[PDB]
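J.: Mind having a look at this structure? Questions to follow.
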Protein chains: 2
Amino acid sequence: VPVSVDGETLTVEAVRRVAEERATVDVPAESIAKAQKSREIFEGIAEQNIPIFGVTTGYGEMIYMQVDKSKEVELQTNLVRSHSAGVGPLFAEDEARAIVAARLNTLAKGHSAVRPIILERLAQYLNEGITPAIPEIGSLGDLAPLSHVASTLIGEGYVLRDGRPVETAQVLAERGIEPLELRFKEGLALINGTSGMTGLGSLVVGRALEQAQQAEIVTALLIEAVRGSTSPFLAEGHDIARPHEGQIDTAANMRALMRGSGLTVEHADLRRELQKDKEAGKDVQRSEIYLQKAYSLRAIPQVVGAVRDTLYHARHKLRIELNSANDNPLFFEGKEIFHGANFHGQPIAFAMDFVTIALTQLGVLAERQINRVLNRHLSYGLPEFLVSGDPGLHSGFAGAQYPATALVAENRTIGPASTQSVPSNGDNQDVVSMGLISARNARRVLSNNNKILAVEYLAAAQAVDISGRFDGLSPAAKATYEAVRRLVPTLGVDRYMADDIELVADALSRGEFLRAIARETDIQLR
Amino acid sequence: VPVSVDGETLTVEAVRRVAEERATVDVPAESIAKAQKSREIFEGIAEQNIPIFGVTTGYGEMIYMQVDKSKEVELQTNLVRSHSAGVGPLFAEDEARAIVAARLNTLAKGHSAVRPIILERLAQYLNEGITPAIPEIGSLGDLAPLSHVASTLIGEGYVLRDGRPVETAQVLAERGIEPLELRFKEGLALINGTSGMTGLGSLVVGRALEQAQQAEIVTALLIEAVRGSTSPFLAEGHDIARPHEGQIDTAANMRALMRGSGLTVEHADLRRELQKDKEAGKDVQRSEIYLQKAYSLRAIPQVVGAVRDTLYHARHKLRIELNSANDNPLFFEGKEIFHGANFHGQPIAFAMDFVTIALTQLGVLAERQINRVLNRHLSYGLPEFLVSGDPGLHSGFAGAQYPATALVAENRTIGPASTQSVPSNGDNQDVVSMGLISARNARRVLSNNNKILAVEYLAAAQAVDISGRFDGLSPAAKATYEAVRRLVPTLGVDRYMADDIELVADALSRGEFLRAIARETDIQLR
Ligand SMILES: N[C@@H](Cc1ccc(O)cc1)C(=O)O
Ligand SMILES: N[C@@H](Cc1ccc(O)cc1)C(=O)O
């Protein structure tokens, strides 16, 4: 299962494989050769003492400082050090690995003028399990975080071991590795890109998509458990009447998940049951039958679909970015040293701010579906707060609804960061993107959404037990139901709810509910 | 010249033509035909008194109330009236027209089961200048605003005339038009869609792109005025190293705008001019010749490019939406009436929130470029605050910078609305999109951006006079320069600036600088 880091075809899912599943990485000889190439282009110029940014000059506003080739190695060392000023908590192992891979892929595109050893060493770290200790704060959108990574290649800084930072010097001398010594433009190239936000963003987006699927999965279970109509998901509504890709995809997944359900109702059945319930003698009469259900159980295609569209767009931008030469300056055949701003992370800063927004609404919808099932006037029949015990004496899921509701409110306090640029570096960086903050914002909402969904999964499984509708559940709903009971038992009388919720929340973050559908059925969700 | 409203091929630009230039609309015969057949079939179903949401039942939560068909017109009429509860300011003529246009296109798709007369009357209103008085507030994402529109079709509510509301019944008596009477499902179809946010959103996104163009136009002029480098715009840095579509477009537009400039330099002229400055003596030598770097002028493709991507995504969403049957329930030949939620404006709510964020950043960049030219420390040699006389005694543009700086901060206080749902209607509408609020937010930042750009167009022209570089400008830079000076004179002595700024802001809102590039050069911008 090797992953080709060529600076051209790396996908978001592949980055997750490398970061999450320790997937082996391989930098193609073509990438290596193309890499050495640009290296000679550069050196063929660096030979002379001619001016070039970040290699024969100062850094930032100090580009006005001309520097000779004498202390080539020191210039790189001074940069990586002075810029390793990151603060806050350290990124997690998988997060740090995703960042490292994005940077490797970037250098592997071939226009950074870096020695092949840089790519080879980076590739060794991932493959050898040596993860840099990357503090989360510092990037203006990603100098500081990438600087901490840079430090570990030169045997400095810290590496992540069992959740704690351990000096890189020891770890290397340990597994017998001579720390690299950075040459011209290697220090700058290592840190002058969007690898922080792009690496983290990839994990988040990939996971956001699974969350969309897992929202659809429990949403489907809930719809069955309450015998909702299937009309809202009919293809004519989306494939033909309002063709947004996301909407079509969710409507599709919903039909597959509820297919073969004995509990769901066809519109025609409602229309006919409702009709018989009417007295042809009077113009206006009351009925207890709802031809339609509330928005939270009817508008799933529109809302989750819009979220999907947002995630598709974000994945699209990341795929391009991962495979871009987000670095400066750059080198091309018979070309002058390209001086631009491909280090600017606006594209990804925007994409992630949009992910934050989309996932917030995904959570808003899940929480209202929980409110749906817990409220007796809205549940369509189930007992208040899903009590099995004498009600009042027992509260059921009443208290468990609070953290879900609370999280919706907390996610709404998270504002966009891609527009919060603040000028620094003597007005040199007068417009930045703060994209890493955007990525972290989306990560937070994603994380909070698993807790919201956790309560929804527990609630949906409980509604099944109380209604005694298990034998009517569809193949998918049975799988979902069983995956939940496997982790948490039915709620007879009241009990400490926290562990159960965190138990189902962690399962969701590991994609165990998407897994269950995969194993127990042949449905291949979009 | 007639825009074809067929519910299948309408474009955002087409919508703007109808709304802004009063282009004539035409519902093609095939559309009428489809509407005609779909109606007769629907009427047969209705005439049977079988349950059909909003046609033989109550609205929203009161769908449990069954209504006999003997109350056909009353049911629909009561809906339109009781839902005409909009508040706040009225939309402008062009905004009201875009909304009406989007509604007409929705119904014309042929799945709303409305009588052709409805499509005809709508078009007649557009083609004859009968503009509904539509209050901006009330939509949960667009019942209220659309009900006000619906009210005018039955000769109620108000029509917009000279910025003020005039009772509809009257205007129709003057124009000699007999009000319509609403039949089965016609009241619901007129209001149960996303036409509010989709009509406004179209105008905004259309203008947003023009705003990105004018941002690129003034940036090009400014870069020429200060003799900046053209290297960051080289095709290889985008087309090949970083292929985000928007970024490629901006770089290309910038190259075309500065083509033929005698004031711009290349990275080569700096490294070469730098070699001179440097000497074989010293090892760290300071120069005053910055390898060019202020991001404000180096990152243009990256930042404005990302803005473009956001705008492209939104335009696509709007194109799909304009041609959708965003209404409920829906009729499909030989099938059960579709009862879903295609009225839900989430896709557009998300789209416009993103546009809001994107445009906010566009303004952030412009404001910093203004700061760039007004700060002597960064002016590239220009006098402080572009004073052409005695600084201190005169402040020049020092005061004009404030409205621009203040607007950036003001735009930053505008939060996303697509996530602010609040359950209403007895919890039936437990999750909404708040999309029209999103569209308005976007329109606001758009409007605010014209003011910031206005200050930047003035400072740039001023920079050109003070440095006497008018002769070295490119053909586009001259067109831009003359366009500004045709409106506002050079700033000799300090003077009241408020009028000069508003005049240029207004010119920008009409696309004047984009037009100047059209009739003065052979440049076609993306
Ligand atoms: N990203 C900067 C390089 C840089 C280096 C050091 C800094 O402190 C800041 C910026 C550029 O390419 O212009
Ligand atoms: N959008 C509603 C229609 C509606 C909603 C609320 C009302 O108050 C009236 C009508 C639906 O299609 O289900």
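Throughout, chain A uses Swiss-Prot numbering, with the displayed residues spanning 11-151, 155-539 in order.
Determined via X-ray crystallography, 2.2 Å.
Every residue gets a Cβ built from N, Cα and C, even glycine.
Got these off Swiss-Prot a minute ago, pasting:
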- A:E71 to A: Despite a decrease in activity, it shows lyase activity over time and still produced some amount of beta-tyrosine (MUTAGEN)
- A:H93 to F: Complete loss of activity (MUTAGEN)
- A:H93, A:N205, A:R311: substrate binding site (BINDING)
- A:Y303 to A: Despite a decrease in activity, it shows lyase activity over time and still produced some amount of beta-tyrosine (MUTAGEN)
- A:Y415 to V: Complete loss of activity (MUTAGEN)
J.: Among A:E71, A:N205, A:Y303, A:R311, A:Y415, please name the recorded positions whose Cβ is nearer than 6 Å to ligand 1.
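T.: List returned for ligand 1: A:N205.
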J.: Which residue among the mutagenesis positions A:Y303, A:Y415 has the fewest other Cβ atoms within 10 Å of its Cβ, if you could check?
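T.: It is A:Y415 that, of the mutagenesis positions A:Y303, A:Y415, has the fewest other Cβ atoms within 10 Å.
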J.: At a CB cut-off of under 8 A, do any of the recorded positions A:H93, A:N205, A:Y303, A:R311, A:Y415 come close to chain B? List them or say none.
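T.: Near chain B, the qualifying recorded positions are A:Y303, A:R311.
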J.: Would you identify the secondary structure of A:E71 (mutagenesis position) according to DSSP, in three states?
T.: helix
J.: Rounded to the nearest angstrom, how far is the Cα of A:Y303 (mutagenesis position) from the Cα of A:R311 (substrate binding site)?
T.: 12
J.: In this structure, which of the recorded positions A:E71, A:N205, A:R311 has the fewest other Cβ atoms within 10 Å of its Cβ?
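T.: Fewest other Cβ atoms within 10 Å, among the recorded positions A:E71, A:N205, A:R311, is found for A:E71.
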J.: Spatially, and counting Cα to Cα, which of the mutagenesis positions is closest to A:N205 (substrate binding site)? Options: A:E71, A:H93, A:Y303.
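T.: Ranked by Cα distance from A:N205 (substrate binding site), first place goes to A:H93.
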J.: What is the number of other Cβ atoms found within 10 Å of the Cβ of A:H93 (mutagenesis position)?
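T.: Summing over all protein chains shown, A:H93 (mutagenesis position) has 22 other Cβ atoms within 10 Å.
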J.: Roughly how many angstrom lie between the C-alpha atoms of A:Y415 (mutagenesis position) and A:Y303 (mutagenesis position)?
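T.: For A:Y415 (mutagenesis position) versus A:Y303 (mutagenesis position), the Cα atoms are 28 Å apart.
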J.: Whole-number Å only: compute the distance from the Cα of A:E71 (mutagenesis position) to the Cα of A:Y303 (mutagenesis position).
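T.: Between the Cα atoms of A:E71 (mutagenesis position) and A:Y303 (mutagenesis position), the distance comes to 67 Å.
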J.: Taking the Cα atoms as reference points, how far is A:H93 (mutagenesis position) from A:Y303 (mutagenesis position) in Å?
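T.: With the alpha carbons as reference points, the distance is 63 Å.
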